[PDB]
Amino acid sequence: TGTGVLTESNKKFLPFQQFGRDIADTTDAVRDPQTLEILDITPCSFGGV
Amino acid sequence: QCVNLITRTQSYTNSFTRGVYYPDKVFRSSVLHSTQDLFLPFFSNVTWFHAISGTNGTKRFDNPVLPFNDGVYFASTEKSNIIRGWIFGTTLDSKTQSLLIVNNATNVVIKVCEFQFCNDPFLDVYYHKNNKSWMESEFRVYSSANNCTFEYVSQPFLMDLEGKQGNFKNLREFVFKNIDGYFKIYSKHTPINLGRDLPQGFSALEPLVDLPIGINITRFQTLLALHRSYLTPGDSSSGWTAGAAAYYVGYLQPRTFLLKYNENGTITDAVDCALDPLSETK
Ligand SMILES: *[C@@H]1O[C@H](CO)[C@@H](O)[C@H](O)[C@H]1NC(C)=O
Ligand SMILES: *[C@@H]1O[C@H](CO)[C@@H](O)[C@H](O)[C@H]1NC(C)=O
């Protein structure tokens, strides 16, 4: 579960591997469950006012 | 009838750095994640069970059933014509469920059943010209089979190469472990050049299968097949032919490792902690 921007990914995925991850425990990538594509989860543009 | 055919000789070698797998079916990219799980410690002992198979002069049993302990790391150098699986159990009789693994040339058959058989498991295969494909008999080789409960079929785990270089390449690094109700078995098939034993370098063991059983195992054994040229006669010394059925065994212990992943997320390195002061520091 999450909220974000699903963008195309240029990173190769090992066929064994299921979903991406970053060093700070963050799901910074996810293989598309329906078909074998890698989608980067870009954080939403929130900054501050 | 129960007969033994392997000239099991136990030599000693070093474990080096072979047998570390992926802890879970979770991907990570370019991270130095550290794990705590049963693994083969580095620079440990490997009981090289160097042997010659197809020998009728070893009728009396001489190969004890090795213990299972906290994880067994296995390696071999033999094709499906020689080695065809592994056996796991607690008593290896008809009283406790026994796990029998057979690796067919076209599939893999895993059966958990109350198999009754002696301490010398083997499978004799021969394509007689009457049919060119002869089927083994469970009642002949094994004394009995009662209350079979689990059966699994898949593609061959041994993509064996007919060439001798490929014959040495077939390093079926199959870590077997039973943790959290899970019989995890990983896999590897290195195209590495021929040698004598485990060479240097590291290569992680990707999950071959994760059976949802994970029952405690006490005794682990190697099920080998009678190597033949498909033309030799039957029950004779000129039948089952002599050949080196070498297979190694390791032993996993609770241990902490520092992994290292490359861009693809393969575990491209693993180091131990309690190995040496440098290992503890790292
Ligand atoms: C069935 O499995 C049990 C193990 O729970 C075993 O004790 C028994 O011998 C098997 N066969 C029959 C007929 O119950
Ligand atoms: C692993 O990634 C590198 C660079 O990202 C690439 O050159 C290589 O082909 C990849 N290997 C596999 C098996 O995906």
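Chain A is numbered as in Swiss-Prot; shown residues: 547-595, in order.
Header lists the method as electron microscopy, 3.6 Å.
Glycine is treated like the rest: Cβ placed from N, Cα and C.
According to DSSP, A:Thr547 (variant position) is assigned to coil rather than to any helix or strand. According to Swiss-Prot, the natural variant A:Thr547 to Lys carries the annotation: In strain: Omicron/BA.1.
A simple way to gauge crowding: the CB of A:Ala570 (variant position) has 7 other CB atoms within 10 angstroms, across all the protein chains here. DSSP assigns A:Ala570 (variant position) to coil, not to a helix or a strand. For the natural variant A:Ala570 to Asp, Swiss-Prot gives this note: In strain: Alpha/B.1.1.7. The structure shown keeps the original residue.
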Discussion item. As a test of the contact definition, list every same-chain residue at least 6 positions from A:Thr547 (variant position) whose Cβ is closer than 8 Å to its Cβ.
Written reply: none
